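Novice: Provided herewith is a single structure, encoded as structure tokens, for subsequent inquiry.
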Amino acid sequence: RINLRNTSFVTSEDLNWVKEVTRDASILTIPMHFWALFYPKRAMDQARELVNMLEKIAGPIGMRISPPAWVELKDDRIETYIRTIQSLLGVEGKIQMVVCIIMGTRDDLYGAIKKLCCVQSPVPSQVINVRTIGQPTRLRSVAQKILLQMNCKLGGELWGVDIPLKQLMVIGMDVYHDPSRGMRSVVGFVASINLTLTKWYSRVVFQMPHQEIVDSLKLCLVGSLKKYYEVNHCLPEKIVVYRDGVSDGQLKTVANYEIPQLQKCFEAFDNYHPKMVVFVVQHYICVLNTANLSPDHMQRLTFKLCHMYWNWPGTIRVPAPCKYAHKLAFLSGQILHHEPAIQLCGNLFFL
RNA sequence: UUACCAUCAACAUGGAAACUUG
RNA sequence: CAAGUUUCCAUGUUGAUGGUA
């Protein structure tokens, strides 16, 4: 099911392995040097153990891991971070990541850091909490998962899957109705860029009512198709949409209203009419069947696409391409409330 | 906001019915 | 025609508790 470099990956019994695994390579390992690490005053030797363990055994990933740019924090105050946390673009401007260990689990620290790491300075980064990783005897797996998160976050990937259906791009989305104030109804969008589902293009859509979302949807979809033609030069032919986040009550007013002028985006250019699949997820029922093939071959396709969560390798509840946009939705429509940046939409910087 | 698996507390919307006002 | 005192709940989110890790 799962592959790797120079070998296939392990498929266990209940497909959960977790305990000190990935003793082997990955798809891409760019050599990480300029990942400026910030440690606070209250976890000095803990962060020393973190760096020393990241250099040593975490499985032969192939990550050419090197000593980082070590930064030491005075305290955890607001003025301490907010002086220079733009993910450290002050002097050189040639950075990749900034890694921070934070003690106070105050959510506004996340809000400011991820806002000026997404839109004010578009940079992927990972934060570390002391109260979950601060002890040894479990350091192996959390160090491994930090390395795998960096692997996904540097524009590299962990694995892929074979696809028996030719030239397939996976369209997935998830609505986030805001329960607090404003009723944003933020809908994400994911699509595959490469043939083996390794590079992913993922947009975020921002619109106040439920009516003029469709224009931004069509703009994002023609941008995605232009990017697909740029990166592939042979146009995709299979289109499957995994719709989730709509109950039985909203099904009639959405599955018969939104999707026809979502389909109408294909009149921006000529010579195009591929096969369309739109499902529901709650259990799987289709609401648009244009591919006209057997249910078993595409139910197997959906069961395969359930299995590629690139931070949690294992079983999940709904299909994964729902959740790359779902976690993007509580990244943006809950925390950020800002339009996404151009470059990282080709990566999974939401994870 | 890690790496999900459960639980409960704090809350936001909706269903089912007694008191009672304009 | 609706506001309340509301009793049960359901639908979801935030923290914490135990963890696998």
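For chain A, we keep the numbers from Swiss-Prot: what you see runs 570-851, 903-971, in order.
Recorded method is electron microscopy, 3.9 Å.
Cβ from N, Cα, C; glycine included.
Summarising the annotation, Swiss-Prot assigns active site to A:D743, A:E781, A:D813, A:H946 and lists similarity to another entry as the type of evidence. According to Swiss-Prot, the experimentally introduced change A:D813 to A is described as follows: In DAH mutant; leads to arrest in meiotic prophase due to a failure of transposon piRNA amplification, resulting in the marked reduction of piRNA-bound within PIWIL4.
Mind running through what each feature is packed against?
Specialist: DSSP gives A:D743 (active site) a strand state. Note: A:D743 (active site) has non-local neighbours A:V756, A:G757, A:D813, A:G814, A:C942, A:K943, A:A945, A:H946, A:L948, A:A949, i.e. same-chain residues 6+ apart with C-beta under 8 A of its own C-beta.
DSSP classifies A:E781 (active site) as coil under the three-state reduction. Cβ neighbours of A:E781 (active site) (same chain, under 8 Å, six or more residues apart in sequence): none.
For A:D813 (mutagenesis position), the Cβ neighbour count at a 10 Å cut-off comes to 20, with all displayed protein chains included.
Look at A:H946 (active site): DSSP puts it in a helix.
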Novice: What count of other C-beta atoms do you get within 10 angstroms of the C-beta of A:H946 (active site), across all chains shown?
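Specialist: A count of 22.
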